[PDB]
Amino acid sequence: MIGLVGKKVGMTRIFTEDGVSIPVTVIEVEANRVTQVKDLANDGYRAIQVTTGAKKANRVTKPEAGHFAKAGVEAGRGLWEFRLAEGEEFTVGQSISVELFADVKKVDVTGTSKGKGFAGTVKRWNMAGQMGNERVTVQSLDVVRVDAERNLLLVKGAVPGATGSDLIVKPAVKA
Amino acid sequence: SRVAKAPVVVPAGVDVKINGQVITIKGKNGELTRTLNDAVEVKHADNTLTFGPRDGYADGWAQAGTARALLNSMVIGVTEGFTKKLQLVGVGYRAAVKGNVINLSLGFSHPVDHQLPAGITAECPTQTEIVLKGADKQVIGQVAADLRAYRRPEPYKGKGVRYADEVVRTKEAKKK
Amino acid sequence: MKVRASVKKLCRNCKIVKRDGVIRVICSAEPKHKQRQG
Amino acid sequence: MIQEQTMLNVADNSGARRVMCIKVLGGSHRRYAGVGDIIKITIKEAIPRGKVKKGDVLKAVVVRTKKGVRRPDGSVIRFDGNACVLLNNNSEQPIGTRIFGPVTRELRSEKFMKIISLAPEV
RNA sequence: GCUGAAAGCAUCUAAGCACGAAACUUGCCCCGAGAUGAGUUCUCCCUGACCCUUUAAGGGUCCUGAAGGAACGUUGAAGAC
RNA sequence: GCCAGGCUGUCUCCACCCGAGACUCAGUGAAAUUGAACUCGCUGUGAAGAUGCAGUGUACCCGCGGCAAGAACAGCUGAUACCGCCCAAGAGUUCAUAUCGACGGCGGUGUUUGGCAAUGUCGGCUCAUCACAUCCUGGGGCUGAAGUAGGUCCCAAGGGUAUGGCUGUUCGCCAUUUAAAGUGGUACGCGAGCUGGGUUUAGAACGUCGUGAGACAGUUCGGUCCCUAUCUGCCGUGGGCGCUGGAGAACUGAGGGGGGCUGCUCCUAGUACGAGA
RNA sequence: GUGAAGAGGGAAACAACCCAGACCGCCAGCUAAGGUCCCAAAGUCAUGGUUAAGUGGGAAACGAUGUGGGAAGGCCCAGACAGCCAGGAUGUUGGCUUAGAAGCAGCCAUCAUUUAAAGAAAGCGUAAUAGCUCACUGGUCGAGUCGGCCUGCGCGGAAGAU
């Protein structure tokens, strides 16, 4: 349906009752309120613009400050878009929590891999060029635990990006 | 040519509308439309449908006969119901029919369902052998094509007997 | 099936059909006599 | 972990002392084999009189691995070396009725139901 | 392949007229409006004056210097620069 | 002169760390080459692979770090030889083409033998591109298909299409796996990319020819593997400009990047039924 | 003859293919080969025919069944071609190699009554039976139909170059 943007914190192991160690990646998912709504009539497609974080007033460009003021919400650290699946729509300022992912069991994570210097031909292809800092998606990941009251998200395996890197989690298209 | 030079009697209760190339046939069974080829200028000719090809077409006579044949068929169908039609089905394995779905087990490990194209006078007089009817007129387009494509009582073993009421062939079996 | 240049009626039950610009021979008795390229 | 031309120990009373690996099976274009995988090995030393003779080439399975294997809880089983027991294509029941050292719990395969009984030391 | 004549039998087709191979393309992921055809949407900022000429996509003068960027410092899991 | 054993990243696979260069700042600074350049890909022709000739398509202008894709060997003809086809005697339990198919004719090839008269040449490594005229994943037709397996034909290039001993070897034989371990063009691809295993730049060595320098598809050793790759092409990233008052963000999207592999078992299931097998 | 030692135009490029021998200058007109959809200048020009396949816009020898036509030939309202609501009855379960070939394997005749009409027999399937068709014969509609030659082109042949 619709995904949310979060911040990567770290990854560790979670022990099940039966005694199985499972890797989990920690994602802090703040309530991503909606700033603008795009529709077929005006914008040509259905979408919603979500924002997260918090920027200082002195560190926010006046155009961005006005844009956030129009939506009547505090200025975030960035804006992201998610295409609707012809389902229920949303309204400006509608905060979205992690409760949506509490009943999905399958999520896909997109983000920017850690930047690296030039990698030789053998190192890259196994042509040589800079690696990292490009969008990459890993799909078909299962959410282990969800903490709504703490804005926490755990998924199995590893996700692109280092500590503090922003990532996007969306419902698993494949199934 | 020979088919074209054959006026087709249209009995009472059948309405024929000739909107240029468009041919509309109505009757007891229901509505029926068929856009005819532009090479034929068939005259309405109440109580008949005399066909005369338009000048300037080499394919005029064959097109006129092609029209005549199925125009007569459609007329005597809308008056009685697809004179020129049948069907064939009761499909030789564990199966059933309900609503607009014929559920089947044609030699597969999973059921195969053929969608009934919005209208069918389904029946099951006997278990499994070839038969069916005319009432469905235009909705009978193929229908049995999916039934035979999945399996056509393989013409070696006869593993599962034919269809609704009549017969089908087979010859000798080794492996099941 | 046969794809020879020349197609002829091997038996009585052979019919010549021009399909997609190709002259084929269709036999209702034995499929073996079916040849594609005319 | 076992690779091509790897030294394996002996964990049976068949009389073998040193066995060498010649080919690796269990997967097309496979470079490594696991503990629960079949390998092709030969014999370097044999007892004076016995069923096993020098030069024989036959299947075998690794019971203990120097690299070790992982566990769902994070535990790891590690040994001082690699131990392998010879297996035959026909009559899979190995001649050796006694196995030196312990064994892991991954021998619950269909073909390894007769070996769990042996190796009393776990 | 349901009906099926032309050509009282028949036929994949002439006509009412549907399935179907992983073959093909979408669908699955990423770059992409320098796409000069230079795309769509939101927001923010400027609301002065005078003179001259070859009198109009004109020029110059005094004041003004908006948002934003760049300039420099700490630097980074970004980086040859 | 030989054997057995211990012994290291030579490799499966490379992983990480310390110095000197590679990159930037401040100054010194020369050459090989140079007719002039506003120095694109493909098709066609050309003293015969065209950045410069005809056609077609793409590309805003200028920089930076990069992998290096840029007589002997390689003109006219085709008897010879190979390839595909047509007819077709016959084999096939009767039935020429399910499968082979004798005697014949027809065309294409420059893949052998042939006839006329400073372009560094066979291999192995890296790197690949393209047609199917398909080895496989294959489906679809015929079957002498009472079946998987299969015997033969239409299409499919989307993808895959080995390891070791004899050769320098192309090729071929052998053993083990796989789904197969494909056919060919790319100067019988690729030496201003990597080594030269014999041949075939320069040296010298042995036998022969000539008094002589020298020569030998007679045979070993090693063999600058020459050319500041200026420049052509491509990955990445920057400086300027335009999108028409200026600016910060979020994106639709014309097009473009590459992958569509697969073994075993399970329940289905000793299932369809089949005289049984 | 050309180039050598002749420029220029056409054949998309091109020196041996076609037209054509440059004294100089003109923003004049008429021609040769070649063109008159555009690129790029000229007829989307008139009449008579071929073409349904982009063959034109690449191909030989050799073999047929498409239209346009020619010579014609056979059967045809005492009604032809395709047709079939109707018939295909009886010994000929045959002697013969009796294992059953009975027409559907062969030695064999290849006869004979009903006859508006039927053969001691052409296909499908049965161990052979049996059974369904076709040769011909009754009835309606019915007018044309069938096999080869000549050919210009459509065709095979035919598979051509990142």
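Structure determined by electron microscopy, 4.5 Å.
Note: Cβ is positioned from N, Cα and C throughout, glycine not excepted.
The annotation that Swiss-Prot gives for the mutagenesis experiment D:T97 to A reads: Reduced RsfS binding. Just so you know, the Cβ of D:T97 (mutagenesis position) picks up 11 other Cβ atoms within 10 Å once every protein chain is counted. According to its DSSP assignment, D:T97 (mutagenesis position) is coil.
The mutagenesis experiment D:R98 to A is recorded by Swiss-Prot, whose note states: Reduced RsfS binding. There are 10 other Cβ atoms within 10 Å of the Cβ belonging to D:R98 (mutagenesis position).
D:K114 (mutagenesis position): 11 other CB atoms within 10 A of its CB, across all protein chains. For the mutagenesis experiment D:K114 to A, the note given by Swiss-Prot reads: Reduced RsfS binding.
Remark: D:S117 (mutagenesis position) has no non-local neighbours by Cβ distance under 8 Å and separation of at least 6 in sequence. Under its mutagenesis entries, Swiss-Prot includes D:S117 to A with the note: No change in RsfS binding.
The CA atom of D:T97 (mutagenesis position) is located 10 Å away from the CA atom of D:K114 (mutagenesis position). Note: the Cα of D:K114 (mutagenesis position) and the Cα of D:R98 (mutagenesis position) are spaced 12 Å from each other.
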